[PDB]
Every structure is written in C-alpha cells, then in structure tokens.
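Below is one structure. I have some questions about it.
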Amino acid sequence: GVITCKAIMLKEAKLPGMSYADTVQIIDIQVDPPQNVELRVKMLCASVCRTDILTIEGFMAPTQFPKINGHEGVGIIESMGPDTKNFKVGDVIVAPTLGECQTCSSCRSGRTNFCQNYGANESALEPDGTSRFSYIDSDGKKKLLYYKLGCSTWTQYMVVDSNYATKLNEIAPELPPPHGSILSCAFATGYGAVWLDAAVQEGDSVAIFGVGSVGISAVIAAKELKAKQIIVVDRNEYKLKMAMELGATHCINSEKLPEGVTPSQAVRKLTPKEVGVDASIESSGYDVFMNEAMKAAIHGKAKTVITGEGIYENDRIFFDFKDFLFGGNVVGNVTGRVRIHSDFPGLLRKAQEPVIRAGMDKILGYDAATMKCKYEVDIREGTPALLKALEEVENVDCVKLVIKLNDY
Amino acid sequence: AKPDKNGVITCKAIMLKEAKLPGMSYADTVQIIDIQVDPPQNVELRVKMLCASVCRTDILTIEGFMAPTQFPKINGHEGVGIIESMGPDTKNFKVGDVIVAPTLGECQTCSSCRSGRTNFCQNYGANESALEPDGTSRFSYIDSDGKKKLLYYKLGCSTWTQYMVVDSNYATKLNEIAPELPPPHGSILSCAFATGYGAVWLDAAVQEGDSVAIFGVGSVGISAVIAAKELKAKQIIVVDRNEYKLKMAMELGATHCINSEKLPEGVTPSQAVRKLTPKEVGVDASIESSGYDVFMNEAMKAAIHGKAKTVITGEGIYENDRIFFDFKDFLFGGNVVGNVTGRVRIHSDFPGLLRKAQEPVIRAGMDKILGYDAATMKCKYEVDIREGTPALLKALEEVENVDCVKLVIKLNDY
Ligand SMILES: NC(=O)c1ccc[n+]([C@@H]2O[C@H](COP(=O)([O-])OP(=O)(O)OC[C@H]3O[C@@H](n4cnc5c(N)ncnc54)[C@H](O)[C@@H]3O)[C@@H](O)[C@H]2O)c1
Ligand SMILES: NC(=O)c1ccc[n+]([C@@H]2O[C@H](COP(=O)([O-])OP(=O)(O)OC[C@H]3O[C@@H](n4cnc5c(N)ncnc54)[C@H](O)[C@@H]3O)[C@@H](O)[C@H]2O)c1
Ligand SMILES: [Mg+2]
Ligand SMILES: [Mg+2]
Ligand SMILES: [Zn+2]
Ligand SMILES: [Zn+2]
Ligand SMILES: [Zn+2]
Ligand SMILES: [Zn+2]
C-alpha cells in the first residue's frame, strides 16, 4: 500500500539572497511500498547535519530538485521488499551513505568504508530512474520527488535499500531516538574520524578544527582513547566551552588570534618543540581550516582527516604547497570511516557507556524524563515553526537541532 | 683539490646570483666561479664530489624555488662523493667513504622515526635557512671588488661544486654495500631514483597484482616504473606529453601509456586512467612525479576511493604557493601524501634500496635513465664543471631536449 505522510520538500536550491520560505515547505507526500531488498521505515526523528543545510543551498544536487531533505535520522521498519534478508518489521535502523559488501577490494583492504558496490547514491533516485516519493501539485498533477542520496530522513516514512541499513534494537534496545539519529551521521563521523581514520592511541595529541556536533563527537572519542592533549579551534565560545567540559585540554578562538598568527601556528605553539599534533581533524566546512588542519599535523607521521563540507568555488579546495609536500597527509572521510557491519556495532556498544552517553546528552541537550532536546521542532506543527527552527540552527548554543517526525 | 695551510680548499662551483624569474636567461644568473670551501666543523663531512645530476627541483631552485632571500648560492641537492675530511666530533664515517646526503636525516629516537612509517625526522629536518645553524656558510667567494662574500647552500649543502660540506647526520655510505657502483648511479640514488622507487615501494606500498598510475615519466617517474615492475604490479599506466619518455617507460615495464595532450575531447587524464581499470574503479596506487599542479588533482582522482594512496613527489612554482583538489572526489575517498626522497630513510631503508640497485634488471633500468656507457663512464647528457660556463648554459637549455632524462654534471675525475 501507498502511505500518505508529511515530509519536508525543497522546491529548488536556496541560493545566496534567498530565504528558507522561498524553497522549504512541509507537504503531504505519497510513499510507495518497498520493492526488492528495500525497507520502508517509520521515522522517529531526523537531526540536522550542517550538510542538510548545504543540501537546502543546492550542495551535490545540481538537478535533483524538488527533493525531500535529510540523511541523518532513525526509524522503525514498517515493511520490506520480498528479497530482503537480515531485517525484521519492528527493527530500529539507521542507513548512512555507504554500505559494506565485504567482498570488493576496498572492503577486503580492512582500512576503508568506501565500498565499490554500495557507494553513495548521487542520482538521488532508484536505479531505474524512478522514486518511491511523489506528491500532488496545486495543479493536481503527480510529480516525482528526489531523495537526498539513497533515501530522505525529513519524512514520516522513508524507503532505503537494506544494503545501507544497520540495526540498533538488539545491542541498544533502550537508545533514545535523537541519540540513534546522531549515530547515523554526526556522532559516527566525529567519533570514527578519531577512532578509526586518525587511529588515535593513548598518549597522542589531537587538534579538532570546528566543534559543532561532529567536532564535539571527536572530542568525546579523543578523551575515551586517552589522548594526552585535545586542542579545539572554533569562532564559537559556547561550543569551545562545551568541548572543554567534555574532555578538550586547550581551546583557541580563531577569530581572536592576532592577524599574523594562523590557526595552525597557534596549534603548533601548544605542542613541544612546535612539532604539531599526532592527529588533526577538520570538522568545520571552512576551506581555510582544511589547509590549517593539514599544517598542524606532525610532518609525515600524523594524518589529517577532512570531514568538512561546503559549497566551494569550482568545487575546489586548496593546500599551501610547500607545507603539503614536506609531510602533509590528508584523507577525505565520510561517516567517520565507520563501516555499517564491521565497525558500527562496536560504536553502538561504546555509545551506551555512561561518559559517552553523557557526551551525547550534552550535544543534544537531551532531557531523559521528557525525551526533548534543547533545539527541537516537530514536523506535525507546521511550516512556520520549521522555518524558524532552520534559522535557529545558527544560534550560538544550537549544537544539534532535532526534527521529531512521529510519537516515540 | 688540496687545502691551503688554513685547511681552505679553492675549487669550482656553480653560483646562482639571484632568482631566474620568467623571461630571464641562464646567462643572467648562472656562473661557474672559484669558491673557498672552509674546513668541516663539529660532525660535518667535507666531500670531494664525483658528479651531481640535475633534478627538476635544481632548475626550480635556479628560478627561486624555496629561496626568497637565499641568493647568491651554490646550487644542487642530487650528487655523490668521497669524504675528504671530517669535523672532530664525527662518528661512523671514515675519510674515503663514498656518501650521498639527501634532505632528511634519521635520528631513530623521535616519535616520527619510531613510528616506522615516515622519513620526516623531527631532529634532522630540511635545512630551509640554506645556512649553518650559527648563520655562517662553509662557502665564500672573492668578488670583483676583492671582498669576501657568503654563498648560501641549497638546503643543508650544495652538490654543484667540486667540494661540499654537510652535517654527517644527513649522510649514508655506498662503498661497503656497493663498492663498484658508478658515480652517476650513486648521484640519482641521492634523489631522483630513491624518490620514484620509494614512492612505489614504501609510500604507496605497491603489492604484487596491484594497478599503478604514474603521472610524469621524467627520471622520478621512470624510477617508479622500475619499482612497480620489480614489485610485479599487474598494470602500470604512465601519463605524460613527452612521447620519448613514455616509450622509455614502456621499455622498462609500463603496461599502458597515455599522452595527456592527445586525449579525446572531454576525457581528463583521471578518466583516461580509470577507463583502463575494471568497472572504471581506478588504480591501487597513484604516483604524481610531474610538477604539474593539474596532474596532482588528476592523480588523486585516478586512485581507488579510500583504499589507494596518491603519493605527490612533484614540485613547482604555483600561483600563491598553493595546489588544488576537486572537493567531491577528495571527500569521497581522496588520500594524498607529500613525499620527499621516496620516504627512503637513510639508515633503515637506503641500504636495501642500494642492494636492490645492484640487481641486474634494476641496474639496466638506471643505465637506461642515465644512458650510461660503462666503457667511457659517460652519460648521454653530461657536462663537466671544469669546461666553462658556456658549456653549462647550453646543457641547462638542453635539459628540455625530449631525450634528456637525466643530465649529469661531472665534478672530478672518477
Ligand atoms: N564527511 C561526513 O560524513 C560529514 C558528516 C557530518 C557533517 N559533515 C560536515 O562536517 C562539518 C561539521 O558538521 P556539523 O554538523 O558539526 O557542522 P556545524 O556547522 O554544526 O559546526 C561547524 C563548526 O565549525 C565552526 N566553524 C565554521 N566556520 C568557521 C570559521 N570560519 N571560523 C571558525 N570556526 C568555524 C562553527 O563555528 C561550528 O562550531 C560541516 O561542514 C558538515 O557539512 C560531513
Ligand atoms: N619530492 C621529492 O623528493 C622530489 C624529488 C625529485 C624531484 N621532485 C619533483 O618531482 C617532479 C619530477 O622530477 P623529475 O626530475 O623527474 O622532473 P622532469 O621535469 O625531468 O620530469 C617531469 C615529467 O612530467 C612531465 N610533465 C610536466 N608537466 C607536464 C604537463 N603539463 N603535461 C604533461 N606532462 C607533463 C614532463 O614531460 C616530464 O616527463 C618535479 O616536479 C621535481 O621538481 C621532487
Ligand atoms: Mg531501491
Ligand atoms: Mg653544520
Ligand atoms: Zn551528515
Ligand atoms: Zn565493498
Ligand atoms: Zn631532487
Ligand atoms: Zn628522528
């Protein structure tokens, strides 16, 4: 059967000068039943990744409008296509951008999550060029809606290929929805960038450039892995203070440095003999911080892990060439290199330990008694409340906005 | 080649007066002169140079690369020679040892050395000052006013001179492992050959059955081909615009060649490389050895997402001293490292490279790079520092000859 539900439609890219009102609306959509190995999923909540706002601005979607937004969220399996294996109706799942076939040479390497068989669905469509999402326009015509990539989370019901899904309910039966939501992107990204990609060991020094939800997740990982030194860099004093409270040892307000002192110079001055850090994480989306993160790393030895995204002129980023040749080591990172079968189960177990749960609670501003987050909007309460919430994503103390989609 | 009563040697060296900026000539800045080489101090080696050989970075140095204030200088970082004398604190070297001394030493005690996975030593890093730590230089000359003037190094030393002084922490010896290795082979082991060979062997960690792409088959890239063939790569794809050097790469084990200037409309070099791989997945290892900023991005893009490493060896004078990467490709599995001297650590890795260099197939490859004639000990492109500046200027222009892979500068009798 076809489900009618609420979803957040993006009519067109919000280009500079345009408002959220110009492009973002809560509408009724039609969600087709799942086919093949798909899950149709009753969404509990989505949470707002900075990449969700980039999507609203047209990021990676030159033609793929109108769409339903969102890649960060959690929900419950309502129904499955006839070929689906290893899932049941009622399982709680997240479905990030990359699957894990376990047989391709990338999977078999043991050192990456960039699966050759279950890669990013850049088409924002089913492989036959159709979509499980449609709506009736004010002209009465049935119109296609694009996904974000393989799915959209800013909807009461989504459909996703089960080769991208991983279940929460067996390991973490009591995990609240907003915590499941941040495990699907922001928290897996920051935690994994430190744990898996930079491979932080006890006694290592770490620099994190940008302490939004991703960078704070990285601080939580660095503290858990017993980093000797955790340096955070941002312009936002509220989030720097939150980073310090959750384990960071030194903070730098990049907008308060002297004009002649770069962020990388300030970071290196905190390290013995100005040698730099064992691990350098960028989690800002500021193209300048991608270059500064590369420079703050110990030449050759240290890895710089780039998680940041933004809308860059010619879709290009830059590095200072001499500092790059003489020991730069830079990797692109998607979802913290957290492989959905090999790594995610272990991350889920770790997320339930009390200090890690306390860190996720602080990111979210979660109240256990009411199951409310500090910044939360409900899709059932109208487009104006949503437009205000999306503006308030820029509020100094908004770390993670949660979009409630159904009763918990 | 004999010191005066104060231990000072007078010899020939190639002086760079100032940066050769765009539109300037070799004649504007390059001159063979008589210099005074002071005796070695502390742990220094004073080295009778046999030959230097011309790395593209030597030409970038003529053009002002990494030397905003460090003129006049003696050029050169690629060469080999014999210890003539040592500072009083020197350990583990003897007068008569044959040495090379690249940009990075190996202290074996810093956290970078102890990692086992890099040559960027914290204690013996690149000497960017082009001077002694006290602001002096072992090199001077008497100018036309009769005044004694300082000459900068390249970095920790200069090779375009009959006599060089270098901190012994940067040196590694050839004569115990490879007593019969000829000078020009020793010279390319000091930079070009270590860089291309080590980029493949150590940094990209190429395995039997791996696919490899090499962007730029000058001496460094052809050294990478030799390593990739030795390591039994399944596929070795070379990219360049120089037909002569692409053909040489094919003769030394490349499987596929791509002329970047002859690509069909709307096919990038990364797309051309990917089209030669199963399901257009790209290569297990991507080596950039061109100095072309475009190829640094194309190399990144040709790599299998996440799994493969892109090793950047290239150097150049870039707008705003920066290079660029396509962000979407970079985020979704880009993996790029800067490489100096092939990550070949002078104590831990250089000895095995040197043993490898004496194996018949590897020696044949070095001979082809050099166009070496064992009968005459002459290379195809060779100029002698004792034969005057005009011959040197002609040789520098001829670096651009399509069949010049490695110009050698003879410095002394062998
Ligand atoms: N690679 C992935 O899988 C992945 C996953 C999550 C998010 N992202 C990207 O990673 C980044 C972090 O995600 P997020 O949701 O935490 O983002 P966010 O926007 O909530 O947080 C970014 C932080 O960086 C700081 N920052 C940004 N520009 C700055 C500047 N000019 N000077 C100083 N500080 C600056 C901000 O003040 C903020 O605290 C974003 O670019 C996002 O698009 C990617
Ligand atoms: N990282 C290190 O330790 C190290 C050591 C050696 C040299 N280098 C640098 O590595 C690079 C290779 O050194 P080399 O001595 O072999 O240089 P080279 O100039 O002899 O060879 C470079 C090759 O790349 C090709 N190339 C350059 N620009 C091109 C373009 N626009 N289109 C197509 N092909 C192009 C050339 O045709 C040539 O065959 C140079 O940039 C050099 O400065 C660095
Ligand atoms: Mg499908
Ligand atoms: Mg000295
Ligand atoms: Zn995200
Ligand atoms: Zn796979
Ligand atoms: Zn060189
Ligand atoms: Zn060291």
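What you see of chain A is 15-422, where the numbers are those given in Swiss-Prot.
According to its header, this structure was worked out by X-ray crystallography, 1.7 Å.
Even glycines carry a Cβ here, placed using N, Cα and C.
Sharing the feature lines straight out of Swiss-Prot:
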- A:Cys63, A:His85, A:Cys199: Zn(2+) 1 binding site (BINDING)
- A:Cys115, A:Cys118, A:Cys121, A:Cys129: Zn(2+) 2 binding site (BINDING)
- A:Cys63 to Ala: Loss of activity (MUTAGEN)
- A:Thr65 to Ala: Loss of activity (MUTAGEN)
- A:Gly84 to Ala: Loss of activity (MUTAGEN)
- A:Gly104 to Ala: 90% reduction of activity (MUTAGEN)
Report the member of A:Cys118, A:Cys121 (the binding-site residues) whose C-beta atom has the most other C-beta atoms within 10 angstroms.
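The residue with the most neighbouring Cβ atoms within 10 Å is A:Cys121.
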Among the recorded positions listed here (A:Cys63, A:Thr65, A:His85, A:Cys199), which has the Cα closest to the Cα of A:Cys121 (Zn(2+) 2 binding site)?
A:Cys199
Restricting the comparison to the binding-site residues A:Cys115, A:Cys118, A:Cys129, A:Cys199, which residue's C-alpha is spatially nearest the C-alpha of A:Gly84 (mutagenesis position)?
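Nearest by Cα distance to A:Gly84 (mutagenesis position): A:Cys199.
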Specify the count of other C-beta atoms within 10 Å of the C-beta of A:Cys199 (Zn(2+) 1 binding site).
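So the number of other Cβ atoms within 10 Å of A:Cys199 (Zn(2+) 1 binding site) is 29.
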Which of the recorded positions A:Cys63, A:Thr65, A:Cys118, A:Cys129, A:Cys199 have a Cβ less than 6 Å from any atom of ligand 1?
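Cβ under 6 Å from ligand 1: A:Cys63, A:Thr65, A:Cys199.
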Out of A:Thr65, A:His85, A:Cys118, point to the one nearest A:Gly104 (mutagenesis position) in space (Cα versus Cα); all of them are recorded positions in the record.
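So, of the listed recorded positions, the one sitting closest to A:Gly104 (mutagenesis position) is A:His85.
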At a 10 A cut-off on CB-CB distances, which of the recorded positions A:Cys63, A:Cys115 has the highest count?
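Per the Cβ count, the most surrounded site is A:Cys63.
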Among A:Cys63, A:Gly84, A:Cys121, which recorded positions lie by ligand 5, judged by Cβ under 6 Å to any atom?
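With ligand 5 as the reference and 6 Å as the Cβ limit, the list reads A:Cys63.
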Using the Cβ center of A:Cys63, A:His85, A:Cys199 as the Zn(2+) 1 site position, which other residues in that chain lie within 8 Å, going by their Cβ?
A:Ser61, A:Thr65, A:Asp66, A:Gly84, A:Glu86, A:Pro110, A:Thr167, A:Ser198, A:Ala200
Using the centroid of the Cβ atoms of A:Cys115, A:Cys118, A:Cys121, A:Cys129 as reference, list every other same-chain residue with Cβ within 8 Å of it (recorded Zn(2+) 2 site), in sequence order.
A:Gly113, A:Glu114, A:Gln116, A:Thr117, A:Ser120, A:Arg122, A:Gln130, A:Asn131, A:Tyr132
Helix, strand or coil by DSSP: which one applies to A:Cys121 (Zn(2+) 2 binding site)?
helix
Measuring Cα to Cα, how many angstrom lie between A:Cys199 (Zn(2+) 1 binding site) and A:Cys63 (mutagenesis position)?
8
Out of A:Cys63, A:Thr65, A:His85, A:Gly104, A:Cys121, A:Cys199, which recorded positions have CB atoms lying under 6 Å from ligand 6?
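From A:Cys63, A:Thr65, A:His85, A:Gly104, A:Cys121, A:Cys199, counting a Cβ under 6 Å from ligand 6 as near, the near ones are A:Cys121.
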Using Cβ-Cβ distances, find the residues under 8 Å from A:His85 (Zn(2+) 1 binding site) that belong to the same chain and are at least 6 apart in sequence, listing them in sequence order.
A:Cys63, A:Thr65, A:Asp66, A:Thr69, A:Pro110, A:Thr111, A:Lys162, A:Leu163, A:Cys165, A:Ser166, A:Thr167, A:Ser198, A:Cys199
Cβ distance under 8 Å to A:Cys129 (Zn(2+) 2 binding site), same chain, sequence separation 6 or more: which residues?
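Long-range Cβ contacts: A:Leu112, A:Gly113, A:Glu114, A:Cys115, A:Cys118, A:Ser120, A:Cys121.
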